Amino acid sequence: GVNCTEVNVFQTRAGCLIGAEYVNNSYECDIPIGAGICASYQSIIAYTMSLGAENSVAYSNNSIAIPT
Amino acid sequence: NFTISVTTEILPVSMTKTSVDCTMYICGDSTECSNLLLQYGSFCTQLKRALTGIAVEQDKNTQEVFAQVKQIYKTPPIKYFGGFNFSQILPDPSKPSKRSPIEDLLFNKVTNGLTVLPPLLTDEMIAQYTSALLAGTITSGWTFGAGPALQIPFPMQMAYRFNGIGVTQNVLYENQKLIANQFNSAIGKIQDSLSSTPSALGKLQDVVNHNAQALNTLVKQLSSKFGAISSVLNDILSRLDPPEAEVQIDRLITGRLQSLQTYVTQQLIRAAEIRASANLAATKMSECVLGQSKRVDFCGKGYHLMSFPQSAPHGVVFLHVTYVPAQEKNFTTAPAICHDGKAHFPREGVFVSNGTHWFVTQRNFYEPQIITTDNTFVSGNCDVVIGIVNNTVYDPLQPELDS
Amino acid sequence: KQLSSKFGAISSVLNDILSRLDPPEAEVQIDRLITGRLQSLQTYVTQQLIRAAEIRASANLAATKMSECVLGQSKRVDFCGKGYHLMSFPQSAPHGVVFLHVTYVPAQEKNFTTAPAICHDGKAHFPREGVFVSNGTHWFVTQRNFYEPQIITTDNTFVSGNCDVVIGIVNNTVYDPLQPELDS
Ligand SMILES: *[C@@H]1O[C@H](CO)[C@@H](O[C@@H]2O[C@H](CO)[C@@H](O)[C@H](O)[C@H]2NC(C)=O)[C@H](O)[C@H]1NC(C)=O
Ligand SMILES: *[C@@H]1O[C@H](CO)[C@@H](O[C@@H]2O[C@H](CO)[C@@H](O)[C@H](O)[C@H]2NC(C)=O)[C@H](O)[C@H]1NC(C)=O
Ligand SMILES: *[C@@H]1O[C@H](CO)[C@@H](O[C@@H]2O[C@H](CO)[C@@H](O)[C@H](O)[C@H]2NC(C)=O)[C@H](O)[C@H]1NC(C)=O
Ligand SMILES: *[C@@H]1O[C@H](CO)[C@@H](O[C@@H]2O[C@H](CO)[C@@H](O)[C@H](O)[C@H]2NC(C)=O)[C@H](O)[C@H]1NC(C)=O
Ligand SMILES: *[C@@H]1O[C@H](CO)[C@@H](O[C@@H]2O[C@H](CO)[C@@H](O)[C@H](O)[C@H]2NC(C)=O)[C@H](O)[C@H]1NC(C)=O
Ligand SMILES: *[C@@H]1O[C@H](CO)[C@@H](O)[C@H](O)[C@H]1NC(C)=O
Ligand SMILES: *[C@@H]1O[C@H](CO)[C@@H](O)[C@H](O)[C@H]1NC(C)=O
Ligand SMILES: *[C@@H]1O[C@H](CO)[C@@H](O)[C@H](O)[C@H]1NC(C)=O
Ligand SMILES: *[C@@H]1O[C@H](CO)[C@@H](O)[C@H](O)[C@H]1NC(C)=O
Ligand SMILES: *[C@@H]1O[C@H](CO)[C@@H](O)[C@H](O)[C@H]1NC(C)=O
Ligand SMILES: *[C@@H]1O[C@H](CO)[C@@H](O)[C@H](O)[C@H]1NC(C)=O
């Protein structure tokens, strides 16, 4: 809740996290934090909510697939 | 003749999370509270545990209601859907928040010792969930949640749904442009109704107003005297004797613990009601979006084809597409027909006739056909049924095998 | 634990606190302790009541799933397990149940070509329960899953009007049964 001008330091929406370094990568959420922020240990890092992977199937006028 | 109409069904999902600690709520920075509150045991620790559990289960419920797929599906770059125009449903990249105009209008229409915890999943992730689910149900048919995704064209999956509801699919092809135009007109009409009528979204506004009224009543109820000498917490700490201040503040914190307890019970009952409503919404999600339902009066008023999942603030909004028949006409029916002393029963429908000419038809649509042998079966004779009529039955190939 | 709480009194004991205090103040102290313990019991029974309501709702859902997923088969999607549902194996558990759902998970799909209808002999052809699936110059039909090619005949298809309004329609040659046995 509180802002972090007063009291390594990364600004988020649910406050700020002290003692961890933010990364721009995408991983699976392990510790739920809030506002899409997730933390995992591998020291400790913080990252946004990565929703698995993106896989859009092709669509056309005439295309059908049946499992075998 | 049949028409296509769309309705709305709004169910709450999640309220606003609250966090309360006992000591700062009952008083501000007093050691007397520290040495007196522990004499009541761990009463306020139980309340903190209950609120943390409610927040955890609310986050889990919010994760469970929407994230029901293992992958995120992006929309194809071609908007051709067999003559069907879906413009205000799919999100438009001309908005920084990546929202369709319908939920934009819905969000525009829908309006110290406390902490307001933000939700675990933000509105951007909810919009991404709804966009991915809409893409998965528009390009992968009604069979994609059982495992790896597939792809089926939109008229073919509509024909599959029409086969599954109990009518022939050919009536989809004879009025495909009419069906698309009626769907576009219904979407525009429901968009105008949502943008105009302000009473259609009463449930979310009611639950948010209930939570805000509970918080405001708690805030106004905290600053009461409760029969004590002083109302301000630190005024009695400097006006009354510290040996003599073991009664008034004790009664004050006892009454405040009573108020916090009844607020916790009210919040728990409201959370149970919201949990039941969200379980019902998750049942609707599993039954009407992932596949087509066959039970009646569950999604829309009439026979249900498929539904549109969309994002709503502190809830979910539904677009249920139904099947409303029209143009009623009187006709004569018969239990069976008898030919050459043998009774013939319809294969899947019923006999229909206007005058002296009998025809067969499907379940809930009028398509007259010549009574043949391949679409009927013979069981017994025409002497046990009541009120049978007489008509001839043509025989397939019978004049074709004479050569 | 709340039994040993002082609740603002001198001591949490009962027999010892009677001897050390005179009755005009011992009555007030005992009344305060009894009211505090009754409030704690009220909190406990309220928590037990809401927990019992939640467990009753969960048990009603479990009884419904007993009545539906175990007894017979239901055709609904991902209610009894994940994906399509074949059977359910309920097993015993202390104060709970554990579920074993035999599920149908199709996989290893292959790309194919289709058609909305067949325009043969001036009339439109529609499948009964299958769909026209093709890979090249040949044409076949199959079910929803476990792709199996079959020759398009007149018994698995029907006719409804002519072939002029269906968009994307393609010409095809259909084999008719009883054609080789015509003069004999
Ligand atoms: C079934 O109802 C639809 C809806 O009214 C009819 O479509 C209308 O048809 C008239 C004349 O054919 C047109 O002037 C309208 O513009 C159509 N409406 C729309 C929204 O396009 C349809 O004709 C009816 N079919 C039958 C067989 O009665
Ligand atoms: C699908 O419907 C929408 C809305 O009816 C169409 O959007 C309109 O497009 C015209 C042409 O530029 C504009 O003048 C209107 O203002 C638009 N209406 C809106 C944005 O509400 C859209 O063109 C249709 N698409 C297709 C393929 O028919
Ligand atoms: C009931 O509807 C049927 C279907 O149109 C009518 O049958 C037609 O009758 C005329 C005159 O005998 C024939 O030329 C047509 O070939 C018939 N059509 C079919 C599809 O069989 C029938 O006449 C109608 N009955 C009444 C009393 O109007
Ligand atoms: C339908 O056909 C049956 C068989 O041809 C009719 O039954 C006979 O009808 C004649 C006169 O209509 C009677 O003399 C016979 O005694 C009847 N036989 C039996 C076994 O019932 C029947 O009447 C016809 N029904 C209609 C409505 O025409
Ligand atoms: C489409 O699939 C069919 C079915 O397997 C293929 O037909 C086979 O072709 C091979 C190659 O000569 C023959 O040995 C088989 O006997 C054929 N089977 C049947 C049932 O006809 C066909 O070749 C495939 N077409 C393409 C373009 O791949
Ligand atoms: C915190 O303070 C910084 C600078 O003082 C400001 O840019 C930021 O918006 C503030 N955040 C909040 C949540 O108040
Ligand atoms: C990485 O994330 C930071 C936010 O901390 C952002 O300012 C920066 O632009 C990002 N860089 C890239 C390459 O995305
Ligand atoms: C589908 O066909 C139309 C013309 O009938 C064409 O404009 C469109 O590009 C086609 N879509 C494809 C090939 O994906
Ligand atoms: C069917 O018959 C009833 C009874 O006379 C009548 O009230 C009704 O209007 C008729 N409907 C049509 C479509 O003719
Ligand atoms: C079918 O073709 C599309 C388009 O190239 C491709 O993305 C997809 O992987 C193909 N499916 C299979 C099973 O190879
Ligand atoms: C083949 O199809 C085209 C268009 O689909 C049509 O114009 C033509 O008449 C068809 N020819 C035959 C022999 O069916």
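All residue numbers given for chain A refer to Swiss-Prot; the residues shown span 614-620, 641-675, 691-716 in order.
Heads up, the Cβ atoms here are built off N, Cα and C, so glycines get one too.
The annotation that Swiss-Prot gives for the mutagenesis experiment A:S673 to A reads: No effect on O-glycosylation by host GALNT1. What Swiss-Prot notes for the natural variant A:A653 to V is this: In strain: 19B/501Y. As a natural variant entry, A:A701 to V appears in Swiss-Prot alongside the note: In strain: Beta/B.1.351, Iota/B.1.526. Where Swiss-Prot documents A:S704 to L as a natural variant, the accompanying text is: In strain: Omicron/BA.2.12.1. Natural variation at this site is recorded by Swiss-Prot as A:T716 to I, annotated: In strain: Alpha/B.1.1.7.
Structure with Swiss-Prot features highlighted.
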| residue | record | Cβ contacts under 8 Å, 6 or more apart |
| --- | --- | --- |
| A:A653 | variant position | A:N641, A:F643, A:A672, A:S691, A:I692, A:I693, A:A694 |
| A:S673 | mutagenesis position | A:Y660, A:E661, A:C662, A:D663, A:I664, A:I692, A:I693, A:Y695 |
| A:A701 | variant position | none |
| A:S704 | variant position | none |
| A:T716 | variant position | none |
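Using a cut-off of under 8 A between C-beta atoms, the recorded positions A:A653, A:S673, A:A701, A:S704, A:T716 that neighbour chain C are A:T716. Mapped onto three states, the DSSP output places A:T716 (variant position) in coil. Taking 8 Å as the upper bound (exclusive) on CB-CB distance to chain B, the recorded positions A:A653, A:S673, A:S704, A:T716 give A:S704 in sequence order. A:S673 (mutagenesis position) falls within a strand when secondary structure is assigned with DSSP.
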